[PDB]
There are 2 protein chains.
Amino acid sequence: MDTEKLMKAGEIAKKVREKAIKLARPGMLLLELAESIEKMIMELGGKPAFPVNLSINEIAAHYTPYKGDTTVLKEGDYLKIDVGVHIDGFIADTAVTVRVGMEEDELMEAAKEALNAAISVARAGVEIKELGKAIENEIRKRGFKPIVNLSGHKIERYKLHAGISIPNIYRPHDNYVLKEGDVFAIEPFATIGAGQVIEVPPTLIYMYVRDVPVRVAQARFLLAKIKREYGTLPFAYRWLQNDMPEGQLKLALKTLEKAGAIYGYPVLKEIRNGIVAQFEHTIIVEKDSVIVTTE
Amino acid sequence: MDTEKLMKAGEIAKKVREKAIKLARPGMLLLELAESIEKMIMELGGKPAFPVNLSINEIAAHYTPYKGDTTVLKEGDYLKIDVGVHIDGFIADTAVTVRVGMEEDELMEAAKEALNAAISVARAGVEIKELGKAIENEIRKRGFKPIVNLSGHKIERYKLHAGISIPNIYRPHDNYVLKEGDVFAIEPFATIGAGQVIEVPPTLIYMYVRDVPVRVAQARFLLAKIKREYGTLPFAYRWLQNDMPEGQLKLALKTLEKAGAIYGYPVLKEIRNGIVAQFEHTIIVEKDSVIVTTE
Ligand SMILES: [Co+2]
Ligand SMILES: [Co+2]
Ligand SMILES: [Co+2]
Ligand SMILES: [Co+2]
């Protein structure tokens, strides 16, 4: 629909991103950080597509603070900020790696540079694999491993990950064809570890999924609120940490989870605890070139 | 449409597959082999979906003989046989690894076992990732690496690789949902190498793609032949070696290649030249279980 909305989300996400890079100074508490970003996005004119992700070093992604996290930045950390905005369901998913209180290095360069290459070739008509390979070369020609299980994704109205991915590697059969009006989030992750990530507890981000009559009353209602307040967008436990006792909240979520009403999206950590750089922009696949909502 | 056709394709491919395993005896010339299989498929009632693939050891796949290959099997080889049949476009892609003149081992077991698991969970409703994970565990718990760039694919009428894949790894965002009536080819590849494949020349298989006003004369006729007899389905170079002398043939292809008419699918070889075992069956995603065309 309104390409302007995909643009607005993109525009907000840009500004907020920029500012986050700034608040990203040593000792800065992750929790303050997130809150600021979310409310900014808010007062700026839009709701978040998903809770800001502030992932540090080996924590690949899927990490968001919660009312209680004492964690603060530390000089030399590889902080990764992945933000997403949405105007009525039109997402903008951008992200950047900041070496806390320091300047970028070869790793960070590899991810950024990679990401860039992908854009230069995206244009209606090309097969996904081309971006894939592009990304792979930049990362590997710099001696770095690209992650093989975290990757770009195609966005759709009120659907963050709509089905088609954009690997950071070259898989010879990825032959989906970038159509016109296509909206894609390109996001190469680079690492010095093995190049793969595993899920490790706790589960901070969750996803609403399906109506499933639950017996335990409270749970059911917790869900109902969920339905109506977040929708199809993934949300944070931190976002509900005050709508009921920390204790009783848990179960409700679990029961909801053990019921398949909502899916939990645990923290993603590089297998051999390798540093993880990352940059992501969102694009709209046009005929001869792509427009970057988050430029 | 006719589930019976998907069944028929499936049925032929089964028989043929079975027989190939037998013809797979030492010193057996790969070229005799392929010919047999293809003609059997033929006389059995159907056309091949793609040229039989006889891939040996570190040759992951995409290898097919050509009029000229002197290559003969050798005791101890890990021959991989990937066959595909199609009834009016309803494919059946099945495949197996045979230790030439020997009995299967841990590797081969891993890939097989892996494949099985995937089926056990396939059923309308699950997310692709579940299968992915499944595969990953069987292959890895046996200390073997799964290939990360070769993987299962969703089949559709006259479209071998229709877009959605089924990774041999767990990528947390593979959330496509197995619908009812879905046809998928699950195919785990296992290897002791690194777990990745690269393209290496030559280019034996090719695939039509789009009508391009070409300048050279014979290519143009070659184009319209490819168009009429092969179609959207991929072909082997071995299938056209009669239609014209070596030299002229090549060029008509090459022009077309450049023309953007037919894409060529080079050989796939495991990077650290590691052994590659593989098994593949095609399924139809039904409500509570899946029907395996190639059982
Ligand atoms: Co993102
Ligand atoms: Co993203
Ligand atoms: Co196959
Ligand atoms: Co296949």
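Every residue, even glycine, has its Cβ placed from backbone N, Cα and C.
Record features (Swiss-Prot):
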type	residues	note
BINDING	A:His62, A:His161	substrate binding site
BINDING	A:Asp82, A:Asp93, A:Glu280	divalent metal cation 1 binding site
BINDING	A:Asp93, A:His153, A:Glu187, A:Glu280	divalent metal cation 2 binding site
MUTAGEN	A:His161 to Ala	Reduces enzymatic activity by 96% at 37 degrees Celsius and by 88% at 87 degrees Celsius; when associated with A-173
MUTAGEN	A:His173 to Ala	Reduces enzymatic activity by 96% at 37 degrees Celsius and by 88% at 87 degrees Celsius; when associated with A-161
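Highlighted here are the recorded positions (A:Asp93, A:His173, A:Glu187) whose C-beta falls below 6 Å from ligand 2: A:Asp93, A:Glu187, in sequence order. If you measure from the Cα atom of A:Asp93 (divalent metal cation 1 binding site) to that of A:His161 (mutagenesis position), you get 11 Å. Chain B lies within reach of A:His153, A:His161, A:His173, taking the recorded positions A:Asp82, A:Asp93, A:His153, A:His161, A:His173, A:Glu187 and requiring a CB-CB distance under 8 A. In the three-state DSSP assignment, the secondary structure recorded for A:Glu187 (divalent metal cation 2 binding site) is coil.
Of A:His153, A:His161, A:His173, A:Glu187, all annotated as recorded positions, the residue with the shortest Cα distance to A:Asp82 (divalent metal cation 1 binding site) is A:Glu187. Sequence-distant neighbours of A:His173 (mutagenesis position) (same chain, six or more apart, CB under 8 Å from its CB) are A:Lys129, listed in sequence order.
Note on proximity: of the recorded positions A:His153, A:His161, A:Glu187, the one nearest A:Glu280 (divalent metal cation 1 binding site) is A:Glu187, by Cα distance. Those residues of the chain, other than A:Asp82, A:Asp93, A:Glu280, with a C-beta within 8 angstroms of the mean position of the divalent metal cation 1 site C-beta atoms are A:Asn53, A:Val83, A:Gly84, A:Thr94, A:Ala95, A:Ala185, A:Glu187, A:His281, A:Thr282. Counting only the Cα atoms, the space from A:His161 (mutagenesis position) to A:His62 (substrate binding site) is about 14 angstrom.
Around A:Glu187 (divalent metal cation 2 binding site), the same-chain residues at least 6 positions away in sequence with a Cβ under 8 Å from its Cβ are A:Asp82, A:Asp93, A:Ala95, A:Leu115, A:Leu150, A:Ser151, A:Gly152, A:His153, A:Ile166, A:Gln278, A:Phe279, A:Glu280.
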